[PDB]
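Notes to accompany the following structure.
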Amino acid sequence: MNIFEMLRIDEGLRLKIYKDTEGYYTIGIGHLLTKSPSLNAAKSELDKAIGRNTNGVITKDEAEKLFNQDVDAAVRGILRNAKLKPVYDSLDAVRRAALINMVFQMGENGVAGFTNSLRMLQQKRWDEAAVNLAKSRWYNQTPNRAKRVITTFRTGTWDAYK
Ligand SMILES: [Cl-]
Ligand SMILES: [Cl-]
């Protein structure tokens, strides 16, 4: 198991524009297109992202390409972030995957806001961190996925994904 397989399990793969859990236009492996309600604003972003007229449909390869960019950007955003970098540096390899997963789902700003949990993670207070991470809109809105990520932080193994 690695970050790619992990996020592939959490996000799924869809080759046609769809609506995410929040109701936003997305495609592929969790690639957010726009927060705008317009399907046309979505098709426009989609074509700009792929470099071809897609008519809202892409191939597996195209989807994986987007996914490769998104993970890369997630990591790089963590490394450039003053609040995130120190947490990431402190973690072991599995727990690092858990943080990258939160960032991919919610963006750097979103994660950087989990001040208290971040502090607990850095201090390696696993059980306490898991408890605080659960008191969030995140956990309430997508409980199955949140539980998987939280378990990864608590244990430091890939159990929840096996
Ligand atoms: Cl893009
Ligand atoms: Cl869920």
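We read in the header that X-ray crystallography, 1.8 Å was used to get this structure.
Backbone N, Cα and C atoms are what each Cβ position is placed from, and that goes for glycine too.
Per Swiss-Prot, mutagenesis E11 to A, F, H, M or N is noted as: Complete loss of enzymatic activity. DSSP gives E11 (mutagenesis position) a helix state. Counting Cβ atoms from all protein chains shown, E11 (mutagenesis position) has 20 others lying within 10 Å of its own Cβ.
Under the heading active site, proton donor/acceptor, Swiss-Prot lists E11 (among others).
Look at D20 (mutagenesis position): DSSP puts it in coil. Here the residue is the original one, but Swiss-Prot notes a mutagenesis experiment at this spot, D20 to C: Nearly no effet on specific enzymatic activity.
Take the CB of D20 (mutagenesis position) and look out to 10 A: across all protein chains shown you find 17 other CB atoms. Annotation source Swiss-Prot lists active site, proton donor/acceptor at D20 (among others).
Among the sequence features in Swiss-Prot, the mutagenesis site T26 to E is noted as follows: Complete loss of activity at neutral pH; covalently bound substrate. For the recorded site, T26 (mutagenesis position), the DSSP three-state label reads strand. Counting every protein chain shown, the number of other Cβ atoms lying within 10 Å of the Cβ of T26 (mutagenesis position) is 21.
Mutagenesis annotation in Swiss-Prot: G30 to A, described as Almost complete loss of enzymatic activity; the structure shown retains the original residue. The Cβ neighbour count for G30 (mutagenesis position), using a 10 Å radius and every protein chain shown, is 19.
Taking all protein chains in view, 17 other C-beta atoms sit within 10 angstroms of the C-beta of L32 (substrate binding site). According to Swiss-Prot, the substrate binding site annotation covers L32, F104, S117, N132.
Taking Cβ-Cβ distances under 8 Å and a sequence gap of 6 or more within the same chain, the neighbours of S117 (mutagenesis position) are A129, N132, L133. For the mutagenesis result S117 to V, the note given in Swiss-Prot is 50-fold decrease in enzymatic activity.
Per Swiss-Prot, mutagenesis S117 to I is noted as: 500-fold decrease in enzymatic activity. DSSP classifies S117 (mutagenesis position) as helix under the three-state reduction.
Under the three-state DSSP scheme, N132 (mutagenesis position) falls in the helix class. Here the residue is the original one, but Swiss-Prot notes a mutagenesis experiment at this spot, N132 to I: 5-fold decrease in enzymatic activity.
When the Cα atoms are compared, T26 (mutagenesis position) and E11 (mutagenesis position) turn out to be 11 Å apart. Contacts of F104 (substrate binding site) defined by a Cβ separation under 8 A and a same-chain sequence distance of 6+ are given as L7, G30, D70, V71, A74, in order along the sequence. The binding residues for substrate are recorded as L32, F104, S117, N132; their greatest pairwise CA distance is 27 Å. If you take the Cα of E11 (mutagenesis position) and the Cα of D20 (mutagenesis position), they are about 9 angstrom apart, rounded to a whole number.
Within 10 Å of the C-beta atom of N132 (mutagenesis position) sit 19 other C-beta atoms, taking all shown protein chains into account.
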